[PDB]
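> Have a look at the structure that comes next, please.
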Amino acid sequence: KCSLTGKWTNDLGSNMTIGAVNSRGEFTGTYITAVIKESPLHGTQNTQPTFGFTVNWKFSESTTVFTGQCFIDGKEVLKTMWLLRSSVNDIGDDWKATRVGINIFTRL
Amino acid sequence: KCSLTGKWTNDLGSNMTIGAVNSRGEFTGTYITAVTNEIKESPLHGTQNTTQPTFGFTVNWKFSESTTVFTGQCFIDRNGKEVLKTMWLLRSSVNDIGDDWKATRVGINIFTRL
Amino acid sequence: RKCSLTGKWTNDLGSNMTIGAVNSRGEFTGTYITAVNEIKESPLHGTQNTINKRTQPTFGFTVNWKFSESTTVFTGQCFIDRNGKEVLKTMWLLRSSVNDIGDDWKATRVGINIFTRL
Amino acid sequence: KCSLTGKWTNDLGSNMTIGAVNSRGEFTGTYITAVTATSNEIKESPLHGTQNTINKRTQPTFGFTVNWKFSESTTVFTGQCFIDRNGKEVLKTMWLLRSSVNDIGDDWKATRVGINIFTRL
Ligand SMILES: *[C@@H]1O[C@H](CO)[C@@H](O)[C@H](O)[C@H]1NC(C)=O
Ligand SMILES: *[C@@H]1O[C@H](CO)[C@@H](O)[C@H](O)[C@H]1NC(C)=O
Ligand SMILES: *[C@@H]1O[C@H](CO)[C@@H](O)[C@H](O)[C@H]1NC(C)=O
Ligand SMILES: *[C@@H]1O[C@H](CO)[C@@H](O)[C@H](O)[C@H]1NC(C)=O
């Protein structure tokens, strides 16, 4: 009972909703970042379990991917890490387009 | 026309096929890794933002409790080659939250067309 | 108003570190005891930036594990937190040793750490 | 083979020199970057690092920090020294580049990541 379906909030104030998880682990949702337009997300959970998803920013040329795992101790918490890819015009600048960080979500 | 649809290979010998990209940027595919149970085709799911647009996708390993996410951009250069420059995160499964610090690996991959 | 790295620090996972004086050129030395084979004090070596009239400078250091074939590097900034406290916000890389170049792809781990004064 | 001392070049055109490695694995050096993405005035910058010295029968891992002389940033690199499929000596590294932010609220966006392959000059 650490199911991803429902509403989540993070340490920076951002929100996300995740809908039902189908028999093959897939799910859909929305993400609202606190630092802003709803943007759709798409992902998968392995069949406690680990999971990944992609967020296609509706207001920026970027993409973010998240991966993580759901825990209990219980309070439920998703521990994630992400990559944020910026758009560059030339291949010469590719070296500077990827940022990395973390995020901890708890239920809303 | 640096379009993701088709077949790709990487620096480590892995393959992937990506199907058509719908009006909302979404796509589906398969990934066969040359390196590590034993290895199997695994499905992938992702999205492209909407000439050299950025993209992301998740791979759900059919043979392991892990998950990998890839993000990148499609370029043309240097010699005229189409190339996807990616970075990925590979998340392993842990039993306790105390070991979470140790569960994420990071690297890169360059794909060219097959 | 400034944020000096000299002294003793603890983190979110229970680990400790001591950092000695910072010389005129930003260099420093220290020791690292990780809370997470048997664990031992390990030396660290690093630098802090000294560019503009800057009171929260960035910095980096390397830890040479005395009990493992690995290496970790940390990089961050020193803040005066909202609460008057001093805090180091860091990210790290942990590199394992592999025997062949073919396995290099799987040798690097990444995470974070927040340190506060002891 | 595979001793870090000497001169190196990378895939982006940058250079670095590393001096002698003492008994405790420490070393010093210099880094000249070919790319700034800033208002240049690019300059030699000093580096400091360490190489591991447990079980000397394969190639050891190492880390170092670069203190940019022209920018408020810092980069750290970590990696291992190999002999490659082609007979070359090669350092495979990954790095983190930390930018300076003014408030703690913007910390989440201050770290970039990538890779670099060095071969001897
Ligand atoms: C998250 O939800 C709260 C209400 O539950 C809302 O006020 C907040 O603005 C949301 N976060 C963002 C960034 O929209
Ligand atoms: C990928 O496809 C290429 C050519 O079609 C082949 O050489 C290679 O063996 C395939 N690799 C895997 C891991 O499926
Ligand atoms: C770090 O210092 C603390 C002081 O709170 C002490 O309890 C502990 O012995 C030290 N940590 C480790 C892991 O040795
Ligand atoms: C690196 O060194 C070579 C010769 O030793 C020099 O020609 C080259 O310009 C250097 N790279 C940079 C970007 O300064």
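Residue numbering for chain A follows Swiss-Prot, covering 27-61, 68-79, 85-110, 113-147 in order.
Method of determination (from the header): X-ray crystallography, 2.5 Å.
The backbone N, Cα and C atoms fix where each Cβ goes, and this holds for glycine too.
Residues annotated as biotin binding site in Swiss-Prot: A:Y57. Among the sequence features in Swiss-Prot, the natural variant A:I58 to T is noted as follows: In about 50% of the molecules.
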> Between A:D110 and A:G113 the model skips 2 residues. Roughly how many angstrom lie between the two CA atoms, to the nearest whole number?
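Computed span over the unmodelled residues is 5 Å.
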> Could you tell me how far apart, in whole Å, the Cα atoms of A:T79 and A:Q85 are, given that 5 residues between them are missing from the model?
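Across the gap, the Cα atoms of A:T79 and A:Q85 sit 10 Å apart.
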> Based on DSSP, name the secondary structure state of A:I58 (variant position): helix, strand or coil.
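Note: A:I58 (variant position) is in a strand by DSSP.
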> Where the model skips 6 residues between A:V61 and A:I68, what's the CA-CA distance in Å to the nearest whole number, could you check?
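Cα to Cα, the distance spanning the unmodelled stretch is 7 Å.
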> For the recorded positions listed here (A:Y57, A:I58), which one has the lowest count of neighbouring CB atoms within 10 Å of its own CB?
A:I58
